[PDB]
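Peer 1: Before I ask anything, here is the structure I am working with.
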Protein chains: 2
Amino acid sequence: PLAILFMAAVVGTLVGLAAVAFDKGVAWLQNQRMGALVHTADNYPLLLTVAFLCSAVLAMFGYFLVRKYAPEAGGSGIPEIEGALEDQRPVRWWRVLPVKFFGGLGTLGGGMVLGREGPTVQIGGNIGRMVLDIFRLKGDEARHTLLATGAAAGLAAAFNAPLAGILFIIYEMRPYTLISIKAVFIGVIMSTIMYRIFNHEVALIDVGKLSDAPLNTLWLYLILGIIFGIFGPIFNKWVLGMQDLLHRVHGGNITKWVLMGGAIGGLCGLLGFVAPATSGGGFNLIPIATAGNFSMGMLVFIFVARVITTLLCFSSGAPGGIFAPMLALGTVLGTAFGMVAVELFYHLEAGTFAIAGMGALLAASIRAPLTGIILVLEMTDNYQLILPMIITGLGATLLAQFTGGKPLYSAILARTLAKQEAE
Amino acid sequence: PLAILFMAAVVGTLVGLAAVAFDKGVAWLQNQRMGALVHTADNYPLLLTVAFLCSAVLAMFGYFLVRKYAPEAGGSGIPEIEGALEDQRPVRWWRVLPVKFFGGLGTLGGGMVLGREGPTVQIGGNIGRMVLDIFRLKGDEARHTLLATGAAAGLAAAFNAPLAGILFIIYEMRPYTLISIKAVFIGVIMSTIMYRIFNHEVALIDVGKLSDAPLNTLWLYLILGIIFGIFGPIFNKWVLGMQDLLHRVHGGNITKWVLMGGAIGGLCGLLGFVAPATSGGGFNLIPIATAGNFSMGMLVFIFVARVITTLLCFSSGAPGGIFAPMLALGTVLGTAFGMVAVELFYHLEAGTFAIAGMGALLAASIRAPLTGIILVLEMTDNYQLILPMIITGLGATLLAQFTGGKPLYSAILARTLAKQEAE
Ligand SMILES: [Cl-]
Ligand SMILES: [Cl-]
């Protein structure tokens, strides 16, 4: 039906504006947190206290909204869209949309280590469901198609990356008709154009162009892969385990949870001023890191800072994503390997192994190799590292297989589902 | 098995060198055809006669080798690799490899309107089969996996485009295990690196960087799509029909066929000197055309010249591809629409609609939309036209659906199969 191809356009266009706002939203909440500190930019004990509390409040707000009204708006929300496409999960958009948005401005705006793609995809998905209900389109086809174009449009707008969005939903989320593919395109065209209208000529990741990688250099990317390939499934266990560790801290009780959350949002809000490249989504430090401005000491610091703050903010059921984070760890560890590879040798530039590393964690952890490659392509515009990036991918994603890990988003879903049976 | 991931490396590396030679091969045969004319670069009637006969011979040679020894080495050879993956077609590499190669140097070297990707994929496929037999690996898994990495490696090396190769085989040839995907990667890494070792710092398509497309400009790409979207299935009928039209000219008889072929190879060899941008694979004129050096009159000439020479050389069962051709028609028609769109208006540059058009025919005719997009990306390195290109794709590939056409490569196979039942 022409119906869905039309519907898909409108879902794209809503998901576009939806995400643009969630941006201008987070954007604006951080401007405030500047003024909160520029008022108190003398009294140093106070400076640190507002920094904390401002953030600690906003997390709690968001944390509350999830645990009050929309439980399944904790975490990424992508395992929920996975589950929905599997007809294993409801899409309660009437609850989820307003929660995941004001929830997300909570924790992202307080500067916790979460990405927008968490929100934008679950939202974008819920929005696809919302229009399906409104026009009361009947069938599995239309239920799934709008669900998916919503996700695709969400992800596209998170990273200004239409090709990424299409690839990830249509191809790297398990085994789509002829038309539902085009719906997803139409969904992702509109979504992008919206973002592009309200954002054009301001990128998320500047790195200009780095050099090629010499053919003699390539074998190194494969090793970087192999490392990410064992690290990915370890870090998965950590995020899966840490969900439990922080659950023995509050047993389910909402007041305990919203206290924990604002501690964890405050901590992060604090690190906002003191140690900036340990907070945020990653997108500030990625280019600073890729330009090579970080003393390998600082690298291993930021790496461990962020691998802890990431697990802390994400595994603690906050509304937010672990996708932008896994780009920033990708870059920071890529850079390190990079410097170590330059010292150890060839015509290398640690720069190029950041780019390569950036997508490597998506390959290793969530097991979307092509999405990762095409994403860093679209974000950095470094055409010239595609073969390294394919090589890093293979390595990352072969080891992650043999080291026995599973796709993070599925393992999350398959818990959520085993829980909604043994209860 | 580690066995196939190893095997896949060796298939990649053979398919790499295989294709590199088929290049240096065609490369070298055309150097000769220069000297044949630079000898006779006064006597103008003679100049034209060697030009013809040189080419007319080489076609016949190749045409002979197909019709003598390896029938299923006529045409693209990709419908055969399709059919093989479906277990519907044998892969007689012992016959096909030496035919498709020396066959292909025949017709490509004589400057007929065929692409290398025809050869390189069927060859690359056959090479995957060849190593499967040599190590006598048992199973469907390994039969299919090496077959596919061979195809993927072939296509990658045809266009120096690893991401294209992976995408097309793994995703845009119908509904692959976990490991057979990685085999295909490993296959395509090696294949590329080989090509890259023997070719680096000399591209197939220079166009530098053109400008963006303004959001106000986008709707135009969709119309260009819509046009390609009706043209694709028409041009399919033509190539399918023309196979028959040229078959009522020789009823099957080899001597008739090899005469027809050398006429058609001679014709093309002639147009080599007289009207160059009507002969070859396209890759010379694509950039000349995209730079905008062609008077819209000349465009519509070259368009009709090539749509006839293409159908003539391809539908006449020559060893060669209709993929590079469909890039050159993509570009020439994109450019035209381009000029007409500039005249009619906005901040346009016909340049950008060439790029867009280039992949549009792959989308419309063979129905590999993403492969087409990612290919022109990898070949031109114009990052900045991805959203136009997605838009052109949708348009191209929606209409091609509703206008009722099928994927060219499948329709070819499904004939070949209906023939091998009603006989
Ligand atoms: Cl996420
Ligand atoms: Cl072809």
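Just so it is clear, chain A uses Swiss-Prot numbers, and the residues here are 32-206, 210-379, 382-459, in order.
Per the header: X-ray crystallography, 3.2 Å.
Placed from the backbone N, Cα and C atoms, the Cβ positions cover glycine too.
Got these off Swiss-Prot a minute ago, pasting:
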- A:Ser107, A:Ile356, A:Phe357, A:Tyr445: chloride binding site (BINDING)
- A:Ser107 to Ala: Uncouples chloride transport from proton transport (MUTAGEN)
- A:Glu148 to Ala or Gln: Abolishes proton transport, but permits the transit of chloride ions. Abolishes gating, permitting continuous rapid transit of chloride ions; when associated with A-445 (MUTAGEN)
- A:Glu203 to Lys or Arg: Decreased proton and chloride transport (MUTAGEN)
- A:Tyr445 to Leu: Alters stoichiometry of proton/chloride exchange (MUTAGEN)
- A:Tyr445 to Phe or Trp: No effect (MUTAGEN)
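So where do these features actually land, and what's packed around them?
Peer 2: Sequence-distant contacts (6 or more apart, same chain, Cβ under 8 Å) of A:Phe357 (chloride binding site) comprise A:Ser107, A:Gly146, A:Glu148, A:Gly149, A:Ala189, A:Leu398, A:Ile402.
Reduced to three states, the DSSP call for A:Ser107 (mutagenesis position) is coil.
In three-state terms derived from DSSP, A:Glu148 (mutagenesis position) belongs to a helical segment.
For A:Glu203 (mutagenesis position), the Cβ neighbour count at a 10 Å cut-off comes to 18, with all displayed protein chains included.
Contacts of A:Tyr445 (mutagenesis position) defined by a Cβ separation under 8 A and a same-chain sequence distance of 6+ are given as A:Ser107, A:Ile109, A:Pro110, A:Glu113, A:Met204, A:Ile402, in order along the sequence.
Annotation note: A:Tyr445 (mutagenesis position) sits in a helical segment as assigned by DSSP.
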Peer 1: Can you give the largest Cα to Cα distance in Å, as a whole number, for the residues A:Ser107, A:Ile356, A:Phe357, A:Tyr445 that bind chloride in the record?
Peer 2: 11
Peer 1: Which recorded positions from the list A:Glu203, A:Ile356, A:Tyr445 come close to ligand 1, meaning a Cβ under 6 Å from one of its atoms?
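Peer 2: Cβ < 6 Å from ligand 1, in sequence order: A:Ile356.
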Peer 1: Along a straight line, what is the whole-number distance in angstrom from the CA of A:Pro206 to the CA of A:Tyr210 around the 3 missing residues?
Peer 2: 8
Peer 1: State the Cα to Cα distance, in Å, between A:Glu203 (mutagenesis position) and A:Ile356 (chloride binding site), rounded to an integer.
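Peer 2: A:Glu203 (mutagenesis position) and A:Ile356 (chloride binding site) have their Cα atoms 17 Å apart.
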Peer 1: Would you list the other residues of this chain near chloride - those whose C-beta lies within 8 angstroms of the C-beta centroid of A:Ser107, A:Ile356, A:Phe357, A:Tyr445 - in sequence order?
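Peer 2: These residues sit around the chloride site: A:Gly106, A:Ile109, A:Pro110, A:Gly146, A:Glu148, A:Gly149, A:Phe348, A:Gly355, A:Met360, A:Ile402, A:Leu444, A:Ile448.
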Peer 1: Where the chain breaks for 2 residues between A:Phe379 and A:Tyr382, how wide is that break in Å, taking the Cα atoms?
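Peer 2: With 2 residues missing, A:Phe379 and A:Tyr382 have Cα atoms 5 Å apart.
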